[PDB]
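Quick notes on the structure that follows.
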Amino acid sequence: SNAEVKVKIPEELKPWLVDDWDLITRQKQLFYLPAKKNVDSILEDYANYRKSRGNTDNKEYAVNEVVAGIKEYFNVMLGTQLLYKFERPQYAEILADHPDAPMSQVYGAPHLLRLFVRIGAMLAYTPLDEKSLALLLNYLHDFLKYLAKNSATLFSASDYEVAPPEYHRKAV
Amino acid sequence: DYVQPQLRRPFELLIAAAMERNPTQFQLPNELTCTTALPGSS
């Protein structure tokens with residue numbers, strides 16, 4: 001590699017990320033997994049958000065490319081480091097209980113935002129050209145600002161239950 | 001006359017790199033919290 005791609009974490013989302021980390025690892029509080037707003041729906045939101053915010057948009061080539069890419073990227077990378085060591089039992093439970101459950105499903109916004117945090121070093125693996133880099137970082141920041149604009153409405157940390165002791169045994 | 005940047009290759013490359021990611025652990029950057037220890041005390 002030659003250029004370390006700095007994806008740039010939005011400073012508005014940093015307090016949420018720090019709280020997320022704390023809530024999961026330190027507080028050991030976990031929400032009921034079933035996510036009504038899954039990654040697929042979030043991608044759909046973002047895709048249609050472009051065309052409705054603009055007037056004569058034709059970047060659907062890249063929008064669809066991004067949606068397809070993110071979907072598979074999130075899917076293929078799910079389980080490796082898109083979740084904390086404390087989220088292992090969630091991953092385990094999903095696969096064991098529903099072997100037909102899509103990895104791009106079942107999980108909601110927190111995991112998609114999780115992706116954007118880890119993609120930072122991931123982009124350091126990928127030697128992207130300036131054109132594609134600038135265009136992509138644009139979409140990513142558009143996505144980040146879309147999330148950040150709904151940090152209170154979409155991201156909810158109140159409905160978190162302290163994971164039961166036996167459940168802790170399925171993580172650590 | 002202009003050729004727009006293409007995301008297809010980037011995603012190809014990025015996913016290929018993701019294929020090489022073993023299940024380690026998600027960690028946040030040093031500025032956010034930093035959960036890594038430094039090799040020292042020696």
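Note that the numbers count up from 1, one per residue, in the order the chain is shown.
Per the header of the entry, the method used was solution NMR.
The backbone N, Cα and C atoms fix where each Cβ goes, and this holds for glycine too.
Note on A:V18 (mutagenesis position): other Cβ atoms within 10 Å of its Cβ, all shown chains, come to 14. Among the mutagenesis experiments that Swiss-Prot reports, A:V18 to E (Swiss-Prot position 208) is described with the note: Abolishes binding to MRFAP1.
In the three-state DSSP scheme, A:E44 (mutagenesis position) falls into the helix class. For the mutagenesis result A:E44 to R (Swiss-Prot position 234), the note given in Swiss-Prot is No effect on MRFAP1 binding.
Quoted from Swiss-Prot, the note attached to the mutagenesis of A:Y61 to A (Swiss-Prot position 251) states: No effect on MRFAP1 binding. The Cβ neighbour count for A:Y61 (mutagenesis position), using a 10 Å radius over every protein chain in view, is 12.
The note that Swiss-Prot attaches to the published mutagenesis A:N64 to C (Swiss-Prot position 254) is: Reduces binding to MRFAP1. Listed in sequence order, A:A47 are the same-chain residues six or more apart from A:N64 (mutagenesis position) with CB atoms under 8 A from its CB.
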Report task. Name, in order along the sequence, the mutagenesis positions among A:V18, A:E44, A:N64 with a Cβ closer than 8 Å to any chain B Cβ. Result -> A:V18
**Report entry** Cα distance (Å, whole number) from A:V18 (mutagenesis position) to A:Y61 (mutagenesis position)
**Finding:** 35
Query raised in the report: According to DSSP, which kind of secondary structure is A:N64 (mutagenesis position) found in, if we only use helix, strand and coil?
Result: helix
Query raised in the report: In sequence order, which same-chain residues at least six apart have a C-beta under 8 angstroms from A:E44 (mutagenesis position)?
Result: A:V67
